Amino acid sequence: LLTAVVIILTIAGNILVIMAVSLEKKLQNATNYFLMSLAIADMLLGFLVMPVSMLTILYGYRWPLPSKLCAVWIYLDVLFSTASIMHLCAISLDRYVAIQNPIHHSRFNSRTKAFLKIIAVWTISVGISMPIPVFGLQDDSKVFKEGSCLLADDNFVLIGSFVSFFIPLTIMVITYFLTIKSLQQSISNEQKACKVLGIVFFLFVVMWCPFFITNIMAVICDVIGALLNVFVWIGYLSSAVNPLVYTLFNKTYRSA
Ligand SMILES: NCCc1c[nH]c2ccc(O)cc12
């Protein structure tokens, strides 16, 4: 099965990134600490929610696990996915600040920057996902649809997509545009930086954007469910690629 390789690839890659950060002394910085937090978020995703989704696939969407654990699976999924998305948004904003005015960024670049960034993205990821477990454990009608775990509460779905993906999308489009506008023998390295930024941004858009577009179009409107069933796993594929496209541009990670 195609989903059998994705769990192993995610669990291997994130362990490799965290072991390379812990072992290589040259990779101790604020940005690499934020990247280790990103790898922690996707490793928790690939360990906790991804074989559960494979189990849901192997039973034909009739959920084998009992009904008490549905509201925490949506909680873990939304929490780790919002953590990953806000991690990429904060990385894009920090790259724009560190590329537009490099003197004033390095003037304020303490480890308090990294700790406040991690605190902000995890606080946001907790606070956006807050109505999931309190309103789902006793109220099974809002987190079930025809005997399967799904977010039936579309009033949560529309607003949560709006705060979780589309406002990060409208932030990262602006910061990517202004970072390309600010990158226009350093001229040779700026082209490699532009290529890496383009690959990372368009890969994020391609990996996450079909699922949220069809998720909002589900609430605006069985083809939609069959599209969602594979676009979720396309969304899970971002968490295995995000260690690769954020580390392999630096040769120290490849030498590790
Ligand atoms: N697999 C859940 C993906 C996800 C991340 N953030 C979300 C916000 C709302 C929602 O319906 C879904 C999500």
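Going by Swiss-Prot, the residues shown for chain A are 79-262, 313-349, 356-390, listed in order.
So how was this one determined? The header says electron microscopy, 3.2 Å.
In case you wondered, yes, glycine gets a Cβ from its N, Cα and C as well.
Noted in Swiss-Prot for the protein shown:
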BINDING   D155, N343  serotonin binding site
MUTAGEN   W151 to A or F  Decreased ability to bind serotonin and psilocybin
MUTAGEN   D155 to A  Abolished binding to serotonin and psilocybin
MUTAGEN   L229 to A  Strongly increases dissociation of bound lysergic acid diethylamine, without affecting binding affinity. Reduces signaling via arrestins, but has no effect on signaling via the phosphatidylinositol-calcium second messenger system
MUTAGEN   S239 to A  Decreased ability to bind serotonin and psilocybin
MUTAGEN   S242 to A  Decreased ability to bind serotonin and psilocybin
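When the mutagenesis positions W151, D155, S242 are screened for a Cα within 10 A of the Cα of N343 (serotonin binding site), none qualifies. Flanking an unmodelled run of 50 residues, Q262 and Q313 have Cα atoms spaced 14 Å apart. Highlighted here are the mutagenesis positions (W151, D155, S239) whose C-beta falls below 6 Å from ligand 1: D155, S239, in sequence order. Nearest by CA distance to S242 (mutagenesis position), out of the mutagenesis positions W151, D155, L229, is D155. Rounded to a whole number, the distance between the Cα atoms of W151 (mutagenesis position) and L229 (mutagenesis position) is 11 Å. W151 (mutagenesis position) sits 17 Å from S239 (mutagenesis position), taking the Cα positions as reference. Rounded to a whole number, the C-alpha distance linking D155 (mutagenesis position) with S239 (mutagenesis position) is 13 angstrom. Calculated from the flanking Cα atoms, the unmodelled 6-residue segment between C349 and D356 spans 12 Å. The DSSP secondary structure for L229 (mutagenesis position) is coil. Listed in sequence order, the residues of the same chain lying 6 or more apart from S239 (mutagenesis position) and placing their CB within less than 8 Å of its CB are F340, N343, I344. DSSP assigns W151 (mutagenesis position) to a helix in the three-state reduction.
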